[PDB]
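Down below is the structure, laid out as structure tokens.
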Amino acid sequence: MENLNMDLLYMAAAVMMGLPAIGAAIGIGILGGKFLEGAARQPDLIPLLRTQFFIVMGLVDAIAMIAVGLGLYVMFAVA
């Protein structure tokens with residue numbers, strides 16, 4: 001209700017803050033690498049537009065979830 005809802009919002013937001021180290025790091029490294037394999041075959045390819053979409057959508061999982069979730073983690077526990 002009061003403290004239990006603040007423990008739940010905190011724990012999900014810090015779990016979300018670490019999630020980009022799997023998600024958006026596979027976005028840049030593996031779906032930028034697989035993008036450049038697509039550009040060597042055909043520079044306007046359908047799996048090129050999939051992999052380039054996951055370059056932006058990956059590294060934006062990084063920016064949004066790291067700043068909102070590290071913000072909430074430090075507000076509840078450190079204060």
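Per deposition record, solution NMR.
Just so it is clear, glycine is given a Cβ too, placed from its N, Cα and C backbone atoms.
Annotation of the published mutagenesis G23 to D in Swiss-Prot: In uncE429; unable to assemble in the membrane; the original residue is retained in the structure shown. A helical conformation is recorded for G23 (mutagenesis position) in the three-state DSSP classification. Its own atom aside, the Cβ of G23 (mutagenesis position) has 16 Cβ atoms within 10 angstroms in the protein chains shown.
Note on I28 (mutagenesis position): other Cβ atoms within 10 Å of its Cβ, all shown chains, come to 15. Experimental mutagenesis is annotated in Swiss-Prot for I28 to V, with the remark: In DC1; has a functional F0 as well as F1 part. However, the ATPase activity is inhibited.
The Cβ of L31 (mutagenesis position) has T51, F54, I55, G58 as same-chain neighbours under 8 Å, each 6 or more residues away in sequence. Here Swiss-Prot notes a mutagenesis experiment, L31 to F, with the remark: In uncE408 and uncE463; unable to assemble in the membrane.
Quoted from Swiss-Prot for the published mutagenesis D61 to G: In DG 7/1; contains an enzymatically active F1 component, but no functional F0 component. Counting only same-chain residues six or more apart in sequence, the Cβ atoms lying under 8 angstroms from the Cβ of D61 (mutagenesis position) belong to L19, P20, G23, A24, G27.
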